[PDB]
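Okay, so here's the structure we're looking at.
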Amino acid sequence: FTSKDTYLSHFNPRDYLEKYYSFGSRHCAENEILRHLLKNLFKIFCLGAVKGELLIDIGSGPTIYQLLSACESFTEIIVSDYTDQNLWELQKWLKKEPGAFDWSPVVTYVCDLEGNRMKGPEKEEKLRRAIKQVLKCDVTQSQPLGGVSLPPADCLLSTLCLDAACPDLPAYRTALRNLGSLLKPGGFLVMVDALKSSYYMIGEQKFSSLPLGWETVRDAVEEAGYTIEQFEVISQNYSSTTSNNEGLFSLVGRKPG
Ligand SMILES: Nc1ncnc2c1ncn2[C@@H]1O[C@H](CSCC[C@H](N)C(=O)O)[C@@H](O)[C@H]1O
């Protein structure tokens, strides 16, 4: 329902970050989902065979939480979003500008997950150096990155994006196919999204969401042309004032050879 143009005028990066990614004493349900996402991303990127040279994050928004473990496994990262103001928000953090969002408590939490073998600033410096380009993307487009000239990627990452960007299931499958064009044969697809979510709130701003159950997600990914290597259902809901999701999933898919 929510048109991509509504993002351009109505998506507020800072409101989004405070609601979802602040690690406060308030926003508990959001905090609990974030902890669970970070644990699953840690397992995916640090405990397995998900490694390579170039990772492309699709629909990054104004967030870097989804890259914190990934940068230990990929030395080159491209971040991308439909919304120019989300990109400025990432650029702020990338270049250590005043007004950049404070990721400190999330970085510390990831460093913990990873055995306190490094300090927060080392992790930040690594992630910053890894980010090779910040790009406009549109998942609905046959060439999602606008035909910017890139080598085939080793991994595509997409967190909490495709459900928001797709009005129905054929659109979802098409987005997955469009993304596939960026990925090398044998490459990895890593996705996180809400289950059975029809909306999410940013303050008073309501954004639509494609409500899918886990069986359907799995089928759609297989039908979009990938093989499923890992799949998890997360039993956590956002706040009643935030969303009507019934859990989330994380998955790892593979593009055929
Ligand atoms: N058609 C489209 N193509 C690419 N990104 C889109 C899109 N429509 C919406 N988006 C992006 O999808 C995001 C949903 S919020 C998810 C942000 C982030 N990856 C996280 O894990 O929290 C927004 O940043 C929005 O700009």
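Chain A uses Swiss-Prot numbers throughout; the residues present, in order, are 5-261.
Looks like X-ray crystallography, 1.8 Å, at least that's what the header says.
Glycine is no exception: its Cβ is also placed from the backbone N, Cα and C atoms.
Lifted from Swiss-Prot, the feature list:
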type	residues	note
BINDING	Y20, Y25, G63, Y69, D85, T87, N90, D142, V143, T163	S-adenosyl-L-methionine binding site
BINDING	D197, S213	nicotinamide binding site
MUTAGEN	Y20 to W	Loss of N-methyltransferase activity
MUTAGEN	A198 to W	Loss of N-methyltransferase activity
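Where Swiss-Prot records a feature, it is marked here on the structure.
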| residue | record | Cβ contacts under 8 Å, 6 or more apart |
| --- | --- | --- |
| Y20 | mutagenesis position | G65, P66, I206 |
| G63 | S-adenosyl-L-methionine binding site | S84, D85, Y86, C141, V143, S162, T163, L164, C165, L166, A168, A169 |
| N90 | S-adenosyl-L-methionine binding site | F15, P17, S64, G65, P66 |
| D197 | nicotinamide binding site | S162, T163, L164, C165, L166, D167, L216, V221, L252, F253 |
| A198 | mutagenesis position | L164, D167, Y204, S213, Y242, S247, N249, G251, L252 |
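In the three-state DSSP scheme, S213 (nicotinamide binding site) is classed as coil. Among the recorded positions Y20, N90, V143, the residues whose Cβ sits under 6 Å from any atom of ligand 1 are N90, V143. Set side by side, the binding-site residues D85, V143 differ in how many other CB atoms lie within 10 angstroms of their CB, and the most is found at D85.
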